[PDB]
Each structure stands twice: as structure tokens, then as C-alpha cells.
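Peer 1: Quick one: the structure is below, questions incoming.
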Amino acid sequence: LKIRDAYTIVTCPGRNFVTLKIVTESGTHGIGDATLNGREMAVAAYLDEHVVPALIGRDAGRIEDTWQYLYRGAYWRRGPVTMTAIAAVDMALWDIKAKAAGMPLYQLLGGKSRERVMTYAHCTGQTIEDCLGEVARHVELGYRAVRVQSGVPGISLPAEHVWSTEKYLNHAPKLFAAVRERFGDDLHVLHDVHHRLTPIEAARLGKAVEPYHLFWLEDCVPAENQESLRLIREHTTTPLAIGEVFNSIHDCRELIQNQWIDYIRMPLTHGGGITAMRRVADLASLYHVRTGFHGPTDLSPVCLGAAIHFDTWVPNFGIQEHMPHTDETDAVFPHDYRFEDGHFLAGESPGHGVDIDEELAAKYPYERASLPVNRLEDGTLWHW
Amino acid sequence: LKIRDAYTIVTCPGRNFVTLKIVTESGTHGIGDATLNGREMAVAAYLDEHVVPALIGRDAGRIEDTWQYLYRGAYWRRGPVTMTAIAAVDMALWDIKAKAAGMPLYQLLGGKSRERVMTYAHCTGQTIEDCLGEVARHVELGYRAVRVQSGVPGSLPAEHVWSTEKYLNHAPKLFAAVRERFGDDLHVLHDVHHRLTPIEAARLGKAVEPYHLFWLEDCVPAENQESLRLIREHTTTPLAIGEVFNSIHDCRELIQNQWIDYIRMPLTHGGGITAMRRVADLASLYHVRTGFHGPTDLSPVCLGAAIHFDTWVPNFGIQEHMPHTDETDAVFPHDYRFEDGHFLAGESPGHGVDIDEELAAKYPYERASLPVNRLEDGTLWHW
Ligand SMILES: O=NC(=O)[C@@H](O)[C@H](O)[C@H](O)CO
Ligand SMILES: O=NC(=O)[C@@H](O)[C@H](O)[C@H](O)CO
Ligand SMILES: [Co+2]
Ligand SMILES: [Co+2]
């Protein structure tokens with residue numbers, strides 16, 4: 001069937017989401033997430049002005065050709081704006097394909113590899129003690145895995161944060177020791193370094209946290225230069241995760257083939273969608289690398305639903321990040337995935353199981369919001 | 001030097017251009033090119049909606065902090081939309097800094113390294129003979145170097161058909177014919193334009209060795225930088241690449257492994273003066289030279305800035321020149337000059353280019369997309 005219409009919806013039910021909807025001549029439709037936190041309107045414009053017009057009249061079934069057509073045909077390849085636009089088309093087309101097949105997406109991908117999908121929750125606190133409090137209540141909700149963060153003692157437009165690597169490196173290991181002491185060894189414990197360290201500093205932290213056996217240490221260092229990971233890998237056996245800021249298999253091909261990481265984090269909506277992420281997950285699996293999808297509030301329920309289908313099929317699934325959306329957001333994007341006892345159960349409706357309530361979306365207009373920046377104590381613009 | 005206002009101007013004097021203007025409290029102003037061919041409005045929105053608001057009240061003198069603030073601060077780093085926005089801010093700020101120094105841009109960068117800037121012109125025809133005709137008229141205009149392309153016998157993106165096999169048997173004939181008619185002193189360039197695999201490019205490289213091309217450009221898509229290795233190992237024809245690149249991380253390995261002779265990434269797509277200086281300096285460690293992409297889809301803002309850059313950079317190779325239309329030149333008044341095949345940098349403070357806003361408003365945006373390429377069986381290929 002041919003594409004009859006395509007358009008974007010921008011809405012802000014708690015925060016900004018951009019969605020692409022594709023409608024075939026028969027009236028069937030699918031949607032894809034296009035949300036890029038803090039640069040939302042770049043993608044919306046990419047879609048509205050440059051992609052949407054070229055979609056009209058194309059065969060909706062040609063997912064692969066459409067992917068190559070937009071990826072190669074853009075001429076300027078890769079990039080967060082570019083690949084998020086491409087991902088949103090791709091997700092919308094897989095939705096349509098699964099619908100046309102009368103199957104939930106995970107079936108169309110090759111069927112289930114697991115009965116449920118393990119997640120992790122964010123647990124954040126100013127003091128180590130405050131964080132311990134959040135772990136407890138998330139454990140009470142059934143989470144088997146938690147990502148822990150505390151403050152560091154002595155420390156619409158972008159907020160500006162101040163950062164000290166040295167104080168942080170001295171403090172962080174104390175948090176994990178406290179986590180193990182209170183909660184024991186069976187809990188999976190994750191930590192997000194969030195781009196702030198140099199490699200040798202990350203090597204040092206990894207070694208210092210070996211006794212607490214983290215499920216992963218994430219985003220140790222900025223990794224545009226993929227060799228940045230080598231010194232870390234050579235000095236510690238703490239498992240490493242990276243990639244939420246990546247958008248292309250070429251951002252991580254060497255990290256994977258050289259075995260510098262244990263989990264790849266690039267998610268569906270930023271990583272060129274289902275079509276591309278299958279390739280990424282498959283390359284990862286030759287080297288024992290597992291999936292750990294970025295799943296913050298700034299990817300919509302459209303992505304999450306699709307992510308849960310993918311998580312359900314993919315052989316080398318690792319863990320799915322879960323930052324729960326607001327009630328308002330869950331209402332804009334009705335969905336049939338379920339959360340029970342710390343795990344996701346994939347939906348059984350044909351498609352990725354997510355839709356968008358356009359009328360409700362129109363009640364919440366766009367509100368500009370930017371991500372923070374980080375500066376060192378001397379005012380040096382650092383990595384947030 | 002606080003920024004009072006910043007905004008974009010979109011205009012289509014023969015083709016689409018997006019320009020960023022920044023204006024400080026004291027009234028001094030600067031402009032940067034933000035044109036991304038076929039995706040123009042993505043950059044416009046990136047700038048208008050996410051960058052501009054954050055520029056207001058910033059110290060315009062803090063060029064480096066602004067670059068890092070936009071680069072790191074975006075969180076999602078690199079990419080053609082991202083780095084074009086960043087390049088526009090950066091070029092506009094260097095414009096302001098040069099004006100404040102009362103110097104033309106090249107003086108600010110370390111001064112003149114050459115007296116003029118050699119260019120090459122495009123020479124295209126349907127048959128070899130049509131192309132040789134174009135080569136003649138461009139030599140007559142004074143060009144010392146020509147990029148030659150001929151046809152191969154046998155609002156939305158246009159759709160072209162392509163045959164690698166027919167191209168590889170045909171292309172070396174073009175170069176033989178150019179040498180037969182024009183001799184050995186003319187510099188002859190060729191743009192493969194992404195269509196080949198590495199071993200196919202290796203073959204073509206070897207076939208054209210007797211013709212001594214100035215460069216063979218964009219042999220293979222190079223998101224995977226290792227794609228250049230088989231070519232380099234099999235031919236001594238010089239290799240050029242990078243017009244579709246936007247980061248030093250797109251070509252760091254290409255340079256350090258000595259897989260290329262000329263880096264093509266231009267100011268407007270390569271993060272501006274601040275980033276391209278660093279790329280140029282990495283390249284110089286390995287004898288790699290600059291060969292800035294210079295088509296009609298980069299504005300005269302970029303061209304003037306590029307000519308200043310070309311004038312200072314030690315490892316200059318060549319500057320591509322596709323003449324802009326008269327309407328375009330009128331929208332973007334400038335003090336660079338073209339004479340006898342070469343550019344001469346302007347002497348006005350700044351990069352020497354301005355935009356005439358009243359004139360620009362007379363040419364509204366018109367959507368135009370780059371073509372796609374398909375193989376004979378329908379395969380969506382590289383254009
Ligand atoms: O692993 N999750 C994270 O690092 C998030 O909290 C990110 O800072 C935001 O999603 C940025 O859009
Ligand atoms: O070397 N020059 C070229 O390859 C040009 O003809 C490009 O296809 C266009 O500028 C793309 O925007
Ligand atoms: Co993270
Ligand atoms: Co080219």
C-alpha cells in the first residue's frame with residue numbers, strides 16, 4: 001500500500017515529544033518517535049520540510065529501501081538530527097508492517113527470546129543516605145536493578161552546573177559500598193559517570209569499584225574518539241556501558257570489535273530505528289556485547305513500546321532502562337506494554353502497540369527546555 | 001562585547017542560503033554561513049529555536065567557550081545539522097573579532113602564507129568532447145586546474161541510474177583525452193562521488209596513474225574510515241575526501257594512517273574556523289593538504305572566510321570554485337577578488353563579506369532536494 005499522508009505532532013504533556021505519523025491509502029497508520037531532547041525543533045523541521053514531502057506516494061512496505069533512501073539520499077550522513085528523523089520514519093513503517101501482518105512487533109522480528117524484560121530504575125539522592133532511601137522504595141516496587149547517584153560534598157536556557165572530578169572520584173566508591181552493605185549482593189547495581197572523566201581517571205574508578213561488582217559503569221568518557229575506551233578496558237574488570245549519545249553503527253563499530261564495552265546503549269529513536277539497531281545488536285553479539293537501551297523520559301512511549309518488542313526478541317538482550325513517564329504523557333500515547341514486578345511484558349496488539357491521542361496532544365503546546373551544561377570550578381566548559 | 005541580537009536570514013537568490021547574523025551592544029555585527037543543501041530548514045530551526053536564545057547576552061569575544069558550549073552542551077554531538085549551526089555561530093564570531101581587531105581575518109589567524117589562492121573549476125559534458133570544450137573555455141578564463149566529469153555511454157529528489165562497470169571502463173578515456181589535448185602542466189581533478197567499492201577504486205586509481213591526476217575525490221563512502229586502506233595500498237594516484245564530513249572524528253584515522261592527500265571538509269559544515277584550524281593542523285603532521293569543498297551551496301560568506309583561511313594555512317592545497325549567480329553575489333557583497341585563476345583575500349576588517357537584508361528578502365525560500373542514485377536493478381545506491 002502507498003503512503004497517503006505523513007506529518008509530525010509536537011506536544012508537551014510534562015515535557016516535549018515529537019512524533020511522526022504515516023498513513024497509507026487504506027487508512028492504516030503507524031507512528032514513530034522523533035524526540036531529540038533540547039534540539040526538538042531541528043528534527044521536526046527536518047521531518048516537515050525535507051522528509052515528509054518525499055514520503056508521499058511511496059510504498060509503505062519498502063522499509064529497507066526507504067531507510068537507505070533517506071540515509072544515503074540525505075547526502076550528509078549520520079548525526080543526531082538526521083538519524084532521529086530517519087528512526088521516526090522507520091519505526092512508523094515497522095508499526096504499519098506489523099499491523100498489516102496481524103502480529104505484535106516482536107513476532108515479526110523473529111519471536112520471543114524471553115518471557116519478560118528486566119529493567120532498572122533511577123535512584124538519586126543528595127547524600128549517600130538519601131540515595132539509599134530511593135533504592136529501598138524502588139526495591140519495594142519490584143526493581144531487581146537500580147542505577148545509583150548521589151551528590152558530591154563540596155560541590156528554558158541551559159542550567160549551569162559546577163563539577164569537580166577529584167572530589168567525585170573520592171566520593172563515588174563510598175556510595176556503592178553503602179549500597180552493598182544495606183542491600184546485599186543479589187541486587188544489580190548500575191552507575192552513570194555521565195561523560196565527566198578522562199580515560200585514566202575512569203580506569204582508576206573502575207578498579208576502585210571492582211569489589212562492589214557493578215552491573216555496569218556507564219559513559220565513563222566522551223567517546224567520539226573510540227580509542228578513549230582502551231585504557232579503561234585494559235585496567236579494570238568492571239563492566240562498561242556506552243552509547244546513548246550515539247546515532248550510528250559507525251559510532252561504535254570499533255568499541256564493539258575491540259571488545260572495549262559490555263553493553264551498547266544507543267536506543268531506537270536516536271539510532272536510526274529498528275532497521276539499524278538490529279544490525280547494531282547483531283554486531284554486538286559476535287563480541288558478547290549485550291543491549292542496554294537508553295530509556296529516559298525524553299524518549300516517548302512510542303519508543304519504549306517498540307523497545308520492549310525489540311527487547312523481547314533480541315538474543316543478546318541485557319537490560320532496559322526505565323524512567324517512568326508522567327500520567328499526562330501516558331495518556332497522550334496509549335500503549336499496551338505492561339510493567340509488573342520490575343519487568344516489562346511486551347504488548348500483544350499488532351504493531352508496536354502504541355498510538356497517539358492527537359486531540360489530547362493539542363492541549364499541551366511545545367515549551368522550550370534545554371539540557372544543562374557543566375563547568376569546572378575555574379569556569380572551563382566541561383562535559384555534562 | 002555582549003551579544004544584543006542574533007537571528008537567521010533565509011533567502012533564495014538562484015538557490016537557498018541560510019545565514020546567521022550576530023549583533024553586539026556596540027552595534028558591531030558578524031555573519032556566518034549556515035547553509036546545508038537540501039536540508040536547509042533543519043539548520044534554520046536548530047539555530048532559531050535552540051541556539052539563538054542562548055546567544056543573547058553572551059560575550060561575543062569568547063569564541064572558544066561558545067564553540068565548546070554549543071558542541072558539548074548540545075549533548076548529542078557531531079552531525080551535519082549540529083555542526084553547521086555551530087559553524088555559523090563560529091564564523092560570525094570570528095567576523096566580529098576580526099572587525100574589533102581592525103584586521104582582515106587572515107591577519108588574525110597568523111597572517112599571509114601566500115600571495116594568492118589557487119582554484120579549480122568544474123568542467124562537465126555529456127561526451128568526452130563536450131567536456132574537452134569546457135576545459136578549453138575554463139583554461140581561457142585563467143584556471144590552472146580543472147575538475148573533469150563526462151557522461152557514461154549506455155523539488156523532490158530526482159532519480160538517476162548508475163552503472164559502476166560501464167563507468168570504470170569509460171572514465172580513464174576522459175583523462176587520456178584531456179592529456180592528449182591539453183598537455184602535462186594543467187592540473188586535472190576527478191570526483192568519483194561515492195559510487196565505488198574500495199577494490200574498484202583501487203583499480204581506477206591504478207588505471208589513471210599515467211595521467212597523474214591532482215586528486216581522485218570521494219572514491220568510496222567513508223563513514224568507515226578503513227574503506228580507504230585498500231585504495232591507498234594499491235595506487236599512487238593522490239586521494240581527496242571529506243566534503244560530507246563535519247567532525248575531526250570523521251577523518252582523524254584517515255589522516256594519521258596516511259590514507260588521503262587532501263582533506264575536503266569546508267568551514268560551514270566543519271564547525272567553522274575554530275574546528276577547521278584543528279583539522280588543518282592534524283593534517284599537516286602527515287603532509288595532508290587542504291582542499292576546501294566550494295560549491296554554489298556554500299554562500300559567499302563561507303567563500304570569503306575560506307579565502308582568508310586559505311591565505312594563512314601553511315598546508316593549503318587548493319580551493320574549489322563554482323561561481324555564484326549575480327543575484328547571489330549582490331545579496332552577499334564581499335571584498336575577495338577572483339583574478340587569473342586565483343582568489344585574493346579581502347583587506348577589510350572581518351572576513352570581508354556582508355549580507356544585504358532588504359535585497360535578501362526579495363528572494364523567498366524554494367524547496368530543492370539533492371538527487372538520489374539507483375543501480376540498474378533499482379538498488380538505492382550512493383549519489
Ligand atoms: O542514562 N540516562 C541518562 O544519562 C539520562 O538521564 C540523560 O542525561 C538524558 O536522557 C538526556 O536527554
Ligand atoms: O565536489 N563537489 C561536489 O561533489 C558537488 O557537486 C556536491 O555534489 C554538492 O555541493 C552537494 O551539495
Ligand atoms: Co546515561
Ligand atoms: Co565532490
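We number each residue from 1, going along the chain as drawn.
Technique stated in the header: X-ray crystallography, 1.9 Å.
Cβ coordinates come from backbone N, Cα and C, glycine included.
These came from Swiss-Prot, pasted as-is:
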- B:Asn37, B:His122, B:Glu243, B:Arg264, B:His293, B:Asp297, B:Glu320: substrate binding site (BINDING)
- B:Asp191, B:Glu217, B:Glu243: Mg(2+) binding site (BINDING)
- B:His193: active site, proton donor/acceptor (ACT_SITE)
- B:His293 to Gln (Swiss-Prot position 313): Abolishes activity with D-gluconate. No effect on activity with D-mannonate (MUTAGEN)
- B:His293 to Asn (Swiss-Prot position 313): Abolishes activity with D-gluconate and D-mannonate (MUTAGEN)
- B:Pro295 to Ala (Swiss-Prot position 315): Strongly increases activity with D-mannonate. Slightly decreases activity with D-gluconate (MUTAGEN)
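Quick one: where do these features end up spatially?
Peer 2: The Cβ of B:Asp297 (substrate binding site) lies under 8 Å from the Cβ of B:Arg15, B:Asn16, B:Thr35, B:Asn37, each on the same chain and at least six residues away in sequence.
Note: B:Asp191 (Mg(2+) binding site) has non-local neighbours B:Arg147, B:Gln149, B:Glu217, B:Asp218, i.e. same-chain residues 6+ apart with C-beta under 8 A of its own C-beta.
Summarising the environment of B:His193 (active site, proton donor/acceptor), the number of other Cβ atoms within 10 Å of its Cβ, over all protein chains shown, is 15. Following the DSSP three-state reduction, the secondary structure of B:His193 (active site, proton donor/acceptor) is coil.
B:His293 (mutagenesis position) falls outside any helix or strand according to DSSP and counts as coil.
Residue environment of B:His293 (mutagenesis position) contains 25 other Cβ atoms, counted within 10 Å of its Cβ in all protein chains.
Note on B:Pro295 (mutagenesis position): other Cβ atoms within 10 Å of its Cβ, all shown chains, come to 16.
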Peer 1: Is there any among the recorded positions B:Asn37, B:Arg264, B:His293 whose Cβ is under 8 Å from chain A, and which ones, in sequence order?
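Peer 2: Cβ contacts with chain A under 8 Å: B:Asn37.
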Peer 1: Sequence order is fine: just name those recorded positions in B:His193, B:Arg264, B:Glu320 with a Cα within 10 angstroms of B:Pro295 (mutagenesis position).
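Peer 2: Those near B:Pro295 (mutagenesis position) - Cα within 10 Å - are B:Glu320, in sequence order.
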Peer 1: In sequence order, which same-chain residues at least six apart have a C-beta under 8 angstroms from B:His122 (substrate binding site)?
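Peer 2: In sequence order, the residues whose Cβ lies under 8 Å from that of B:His122 (substrate binding site) (at least 6 apart) are B:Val146, B:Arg147, B:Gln149, B:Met322.
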Peer 1: Looking only at DSSP and grouping its letters into three states, which state does B:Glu243 (substrate binding site) belong to?
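Peer 2: In the DSSP reduction, B:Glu243 (substrate binding site) maps to coil.
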Peer 1: According to DSSP, which of helix, strand or coil covers B:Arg264 (substrate binding site)?
Peer 2: coil
Peer 1: Look at the break of 20 unmodelled residues running from B:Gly154 to B:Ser155 and give the Cα-Cα distance across it in Å, whole number.
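Peer 2: Flanking Cα atoms, separation 27 Å.
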